[PDB]
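Peer 1: There's a structure below that I have some questions on.
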Amino acid sequence: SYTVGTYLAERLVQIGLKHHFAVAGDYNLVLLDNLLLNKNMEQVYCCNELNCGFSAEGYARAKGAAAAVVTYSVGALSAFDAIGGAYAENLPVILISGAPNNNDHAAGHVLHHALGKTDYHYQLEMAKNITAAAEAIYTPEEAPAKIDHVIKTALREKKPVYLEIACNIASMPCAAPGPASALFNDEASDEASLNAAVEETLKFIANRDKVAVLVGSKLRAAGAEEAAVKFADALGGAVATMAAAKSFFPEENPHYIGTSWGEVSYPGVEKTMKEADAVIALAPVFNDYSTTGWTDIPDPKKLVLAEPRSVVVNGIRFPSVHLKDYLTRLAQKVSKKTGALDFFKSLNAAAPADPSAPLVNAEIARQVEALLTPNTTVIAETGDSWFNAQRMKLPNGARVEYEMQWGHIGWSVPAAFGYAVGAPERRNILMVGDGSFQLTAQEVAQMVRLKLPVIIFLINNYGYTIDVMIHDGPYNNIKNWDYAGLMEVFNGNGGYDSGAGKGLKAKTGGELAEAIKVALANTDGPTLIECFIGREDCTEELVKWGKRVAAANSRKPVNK
Amino acid sequence: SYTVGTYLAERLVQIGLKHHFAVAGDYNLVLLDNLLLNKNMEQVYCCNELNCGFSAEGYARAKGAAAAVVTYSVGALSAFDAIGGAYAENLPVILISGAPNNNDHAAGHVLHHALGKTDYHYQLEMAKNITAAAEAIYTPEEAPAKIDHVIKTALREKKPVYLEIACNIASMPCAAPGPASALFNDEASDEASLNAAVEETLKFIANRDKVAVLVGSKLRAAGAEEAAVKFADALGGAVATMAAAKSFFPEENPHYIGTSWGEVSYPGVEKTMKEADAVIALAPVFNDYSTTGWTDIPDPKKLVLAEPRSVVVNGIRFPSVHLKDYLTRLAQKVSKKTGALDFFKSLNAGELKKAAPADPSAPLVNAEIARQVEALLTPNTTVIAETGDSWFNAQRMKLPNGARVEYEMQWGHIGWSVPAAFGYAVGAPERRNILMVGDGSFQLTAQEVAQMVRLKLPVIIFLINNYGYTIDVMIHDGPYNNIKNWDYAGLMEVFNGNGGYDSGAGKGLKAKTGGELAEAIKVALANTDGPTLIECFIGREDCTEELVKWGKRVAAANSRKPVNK
Amino acid sequence: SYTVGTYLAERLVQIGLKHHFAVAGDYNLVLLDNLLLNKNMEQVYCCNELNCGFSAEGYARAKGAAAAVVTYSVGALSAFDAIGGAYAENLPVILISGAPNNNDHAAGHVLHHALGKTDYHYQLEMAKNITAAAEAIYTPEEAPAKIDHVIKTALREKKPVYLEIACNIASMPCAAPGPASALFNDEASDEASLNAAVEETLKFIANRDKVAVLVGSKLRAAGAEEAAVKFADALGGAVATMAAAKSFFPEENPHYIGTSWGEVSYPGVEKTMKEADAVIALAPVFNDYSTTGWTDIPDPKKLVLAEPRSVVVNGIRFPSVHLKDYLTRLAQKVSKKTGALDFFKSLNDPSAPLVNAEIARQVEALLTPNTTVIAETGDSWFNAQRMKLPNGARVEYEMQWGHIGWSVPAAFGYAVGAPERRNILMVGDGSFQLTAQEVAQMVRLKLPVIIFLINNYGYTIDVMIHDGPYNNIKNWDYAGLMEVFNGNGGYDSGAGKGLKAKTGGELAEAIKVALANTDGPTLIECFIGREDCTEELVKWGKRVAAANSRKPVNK
Ligand SMILES: Cc1ncc(C[n+]2c([C@@](C)(O)C(=O)O)sc(CCOP(=O)(O)OP(=O)(O)O)c2C)c(N)n1
Ligand SMILES: Cc1ncc(C[n+]2c([C@@](C)(O)C(=O)O)sc(CCOP(=O)(O)OP(=O)(O)O)c2C)c(N)n1
Ligand SMILES: Cc1ncc(C[n+]2c([C@@](C)(O)C(=O)O)sc(CCOP(=O)(O)OP(=O)(O)O)c2C)c(N)n1
Ligand SMILES: [Mg+2]
Ligand SMILES: [Mg+2]
Ligand SMILES: [Mg+2]
């Protein structure tokens, strides 16, 4: 029948996973063995556990959920960083750690990979801090309930969870997994609440014709993107996206006005939000970065707060209401409120050089924007890449992935890898700076391994420019690499296996243009285009936003 | 006057740090500034936070202590893995994380780099699990006492500690640090307990002729290496080192019989240990690895447990006794108990069976590699030996007095060796620094070699390319033991970036025969302005006989079925 | 041969304990048996775990340290309240819990007294939050090191520690304990640091004639009481005690100017502290209560901060300096700075119903050099504070933790540790009701504790902070409770006495009865009015209310 391992494998398959990512270790080899018995899933290996985790995170952006398997302690602790990331970004990533032989608890035993103490619950306890659920499986009999609990929890809450599994029980017999349908079983919206929430919104915007819709970075987590479009079309008001919510709303929609992000919003959008009589925020995340150093806070007395599972409106809080239902209902009964849109229309709100000239930041953004199609996904790394990506016009169906809540530089590399494994057919573009690329560069080797065509724009401006614009110092300088040259190293052509990765250098617009052509044709492996630009040549947005962030960060203690 | 930052800076200088490692982030930028104000220390930057943590770890092996600075959450959480490592390896690494503005607590503020909630004590709480002390600093006034405490704790317990500093107080005035001596102030040995412990050992060994001394991996942490030599000479007994304690005892010493590691011990050693009437364990760590899958466990009745700060002997436990003091006094009082050594030599077991120089034009084999590397070992040489077959190759090498081996056998995080070798090289410029690392492990942390290139460190790197995780193949083999091959040699010019924004003098070389290996080695030694990577090609099955035997044991112990409880 | 249990027992005797407190459970029965084998120590039993813990805490005030033994979970968690208390009050109380059979870990076993889950580390983890050290012992071999470790930590840091022991290993063999001296083995003051700290203090006060000395509540933890008196006499300056430090300095010493507590200080004191050029603070704890709602904060420009193990003076911090040494060597080198004390000097019905002032007056009259007054949270804080102590008399305050009801178990534990002393307990009705059952143990062991139960019908201290129906209680015949605890005419025996006092005469008469009752405790139920409290309480209470309700500040 089933084992602890094959039970887990079946559950992962049942949730939609076609892959899981792993780094082998003696505490998880038998588990990995068991996972391999499943004929509906592949096992994908990574260089290290940080990357293994971010790879699952990128996979979950593509598939909805993901799984990573590491070894006890030496494997798990670094992965925890990625799991914290998955919590911050609302992605159900399942981390499974190998664990000690069950006989080793309360035994006076010191084990390898651990602290040198005799107890082994510290990993589990750390994990509880950064997950929606965390369970330790010490016996075969308890496996089914714990796996089911953590999986159901991850799916309902759109958050990562933790499982550890004693290495000697991986092949032990246990109960069979029931229907996949049970795993997705959530509660329906409380009818009385949904109705009142809608009625209060209609009452709220009855004498407020200037209605704006603020799209938030939790919109996808709530699976209410489609619903948001219906409402917007019915409302006929202006729709703005928060920076992190880019591509969560169709930009070719006639109601879309661009990015809201304080002083660095799209032209006119900032004024449009302050003129709005009502702001209906759809699954928003308000933090020090999205508010631009706290300079852009929404007015509470005109804000409708439509979170993924609750709605606050007209001074009443309505829990137990799914955003998708809320939006669908409101769409059907809402009247036209086009005031904010008309206003924006009435508003009245870099300079290119030739391809035979030193490459500049604005020329890169342009050529990348020209590559965008409804089948494209852009992975935007923390750095100026955030701002360049944000300024691009997205054809309906084009996606952009941001990690603006966690903001772990280096994320974009293994994430692009994981995402590509999950969406091989898409045009996958990775926009990443040299600074970030160095933390996790090696995962590009796995793109080479799996023959994943990923187009990598490596922005070599020789250091951490985004930090240069927040607060400069010697700590913003790095060792430059021959980034284009790394690809052949990863190919290893000359050793054993093989690789069709390509590394190109771009020092002018013409070169970048040719390099891009080569990248598009290279569908056999990734293509890294090393773009050379100046440290100071960044978006104007970064410079302004950076000053706000720096001011926010350093503001003096307030007497308590 | 002082600031939170410069106070920390001063304390670090005071404990003997000449560098501290860092990865910048807005939560630590002002802190880095303040640290830079103190010119008695250099600020060394790392690619990522895991390496930054292991780089400090390596530095602590070279200098006794170290410090890494990271940014909140995204920086600290991965660094925790290395910090956990410093705990398991008994190294006082000080992890300082930048932290949220102090006004953002109990404010309903969601901040970047965090979980998306409005509280920020989770990192502190996680860190308490892997440190001997962890303190958050939220105001300037509290900074002095917390800094002093963690640092004092680090030094005394020989464990890593944790500090976090609100980003807006780094540059705020605080009281000035006092005398440096106050940081090293530790209790002395309780005189009565020291004397009783020595007396009870004398009584215990009075009629136990065959006395063996087993050197443990916590010996250097206790600072008792020199005293151990004194005691060993006065005892005249057999001295064996546990696997993890290689280089912790002089191998040229006439009392040294080699490695005690169960069925994979040096010839005659396994028999000698079981024949001994008394085993004096010096700062040991008995775990599932050092015991060869629990097959080699010391006899509790014949065991004298001389720990760093306590001795259990003749059925009595004596806390508050420094190992250094214990061994120093025992040395003065002990009589010659040569029984065990006599037995060892009479075994006539000979010495480790080593291969002769291979035909230089013959395909390269594991044994040839180990031979040529061993010939590079000298008094001022240090070999960093990565988890993998490198453990066993390194274990087999004969060390001239002064030669050091660095193992991470408790934590065992593959890839540790690369950042560690960097940190160690920064702290030990006057040694020949060698790194023996497998292809599999190298891939976790390879980018830190670029920092070696950056700081022009002449590290010699033997990259063992056997196309995968051999050590795991010898425990339990599966597809998960294969990796994507790299042109490791070629990686060196990438890190140089010659023709780019800067430069580098690293060299990458390939060796497929003994002859090539020898030539590559000559080149390595001649390259003085940067690290040299020698890519050694050998077969996956071409590994030590020791690994195969050890791997079988480990596998069986890991997989043994649950016991009815 | 020793066992895990007998190893702990011997360590406890070695640190000076003559008693340990316990409440039996199936998780600790065998452990308790092993502890009983040592005849240098009595096992003392309690009504419940909170009181058992607070009993240990009170014992630690008299003996220097103590131990409490409880059963897993149901026993440990409530005791955690009293351990947290021991941490706040800087007392080395060792809490030992019974624990599951070591076979029940990682076995999928659900066990009684637990949460219904199959894991059993939650108690240990909760413990780490409120202790200086926490160790779970699962095998006999690991016992000596963990036992030695927590006990040494307790003695060093003057904080509580935690131990749990698998129920099935208590009587199993382990190494024998070495010499007791190892337990108190602590570091010495760094010489360079001690010498430097003294010199900066001399330099700091060289030109500042008006030196005041502020005595803090951690003075006893630092064991610097005797050294403080040497310093004071050598200095000749003004000496004052913060509220929680009452009796940590001889009130008959000519340098003593009384209590420093902001607008509720002794007459002249608040002004002299402001007039003083330099304030030498000996191990102070500055909190919202000791600062009178943050209204009375020391000026950091004139402040010398001498903590138990560090001194901050003239903007320099000196760690690894024992306060005892600092004061001793400072006393040997300091010259007269009398300005502060000089300044202070020239600044300044028997049958009718009973009032608070009368109770206070008669209690004060009972104070002797052999007396210890346990003062409960309530108006009792302020009544005790206002009393003049003969040199030698002691006052016990739980002013950091402030758990009402603390006083009954603490008084019991304190009396067990110091039977020779005249043990007085000042407790209000409200507080008494949380822990009143431990008076049965005073009876049981024939401890002549004199209890002044202040029956003002409700929580008056809370009345004077912020009033509401929640400050009202159900009244008891408190006096009558004594005969209930005696159980005379039932199973065992009891010599407790309960009396009612509604007038001064009735109070004085019950006090004589209390004095003549040497075979058991004496509860004197004093009837006063809810509003009939100290003026200090009304002032302090106001400042405390204001601090607590301060509006959130911005950003
Ligand atoms: C794991 C980790 N470590 C450090 C950082 C800090 N950090 C940044 C922030 C935004 O998180 C920040 O400063 O707060 S941004 C940043 C530099 C990114 O440099 P790149 O070269 O990739 O970007 P640009 O030069 O801006 O194109 C660093 C190191 C980080 N974000 N994540
Ligand atoms: C961070 C991390 N991840 C995974 C491992 C598991 N792990 C190992 C052990 C020691 O833990 C083991 O399984 O025994 S060994 C190992 C592979 C090492 O392969 P190398 O190519 O460097 O060694 P050789 O092939 O033996 O020369 C891995 C991945 C590990 N030790 N650390
Ligand atoms: C276990 C516990 N529960 C509640 C309290 C709160 N609490 C007090 C304070 C001072 O701690 C406070 O209000 O902050 S004081 C107090 C009532 C004390 O009433 P008593 O009747 O004993 O004192 P008086 O009426 O002043 O004689 C309570 C319940 C407390 N201190 N401890
Ligand atoms: Mg850059
Ligand atoms: Mg290998
Ligand atoms: Mg009352």
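Using the numbering of Swiss-Prot, the residues shown for chain A are 2-350, 356-566, in order.
Technique stated in the header: X-ray crystallography, 2.0 Å.
From the backbone N, Cα and C atoms, a Cβ is placed for every residue, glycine too.
Straight out of Swiss-Prot:
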type	residues	note
MUTAGEN	A:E50 to Q	Almost complete loss of activity
BINDING	A:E50	thiamine diphosphate binding site
BINDING	A:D440, A:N467, A:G469	Mg(2+) binding site
Peer 1: Please work out the number of neighbouring Cβ atoms within 10 Å of the Cβ of A:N467 (Mg(2+) binding site), leaving out its own Cβ.
Peer 2: 22
Peer 1: Sequence gap of 6 or more, C-beta under 8 Å: which same-chain residues meet both conditions with respect to A:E50 (mutagenesis position)?
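Peer 2: Expected: A:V24, A:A69, A:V71, A:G76, A:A77, A:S79, A:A80, A:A83.
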Peer 1: Using the centroid of the Cβ atoms of A:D440, A:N467, A:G469 as reference, list every other same-chain residue with Cβ within 8 Å of it (recorded Mg(2+) site), in sequence order.
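Peer 2: Apart from A:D440, A:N467, A:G469, the close residues are A:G439, A:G441, A:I465, A:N466, A:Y468, A:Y470, A:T471, A:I484, A:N486, A:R541.
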Peer 1: Same chain only, sequence gap of 6 or more: which residues have a CB within under 8 Å of the CB of A:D440 (Mg(2+) binding site)?
Peer 2: A:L464, A:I465, A:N466, A:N467, A:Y468, A:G469, A:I484, A:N486, A:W487, A:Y489
Peer 1: For the recorded positions A:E50, A:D440, A:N467, which sit with their CB under 6 angstroms from an atom of ligand 1?
Peer 2: A:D440, A:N467
Peer 1: Can you count the other CB atoms that lie within 10 A of the CB of A:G469 (Mg(2+) binding site)?
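Peer 2: Looking across every protein chain shown, the total is 19.
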Peer 1: Would you mind pulling the DSSP three-state label for A:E50 (mutagenesis position)?
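Peer 2: Note: A:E50 (mutagenesis position) is helical by DSSP.
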Peer 1: Please classify the secondary structure at A:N467 (Mg(2+) binding site) using three-state DSSP.
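Peer 2: It is coil.
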Peer 1: Look up A:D440 (Mg(2+) binding site) in the DSSP assignment and reduce it to helix, strand or coil.
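Peer 2: SS state of A:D440 (Mg(2+) binding site) = helix.
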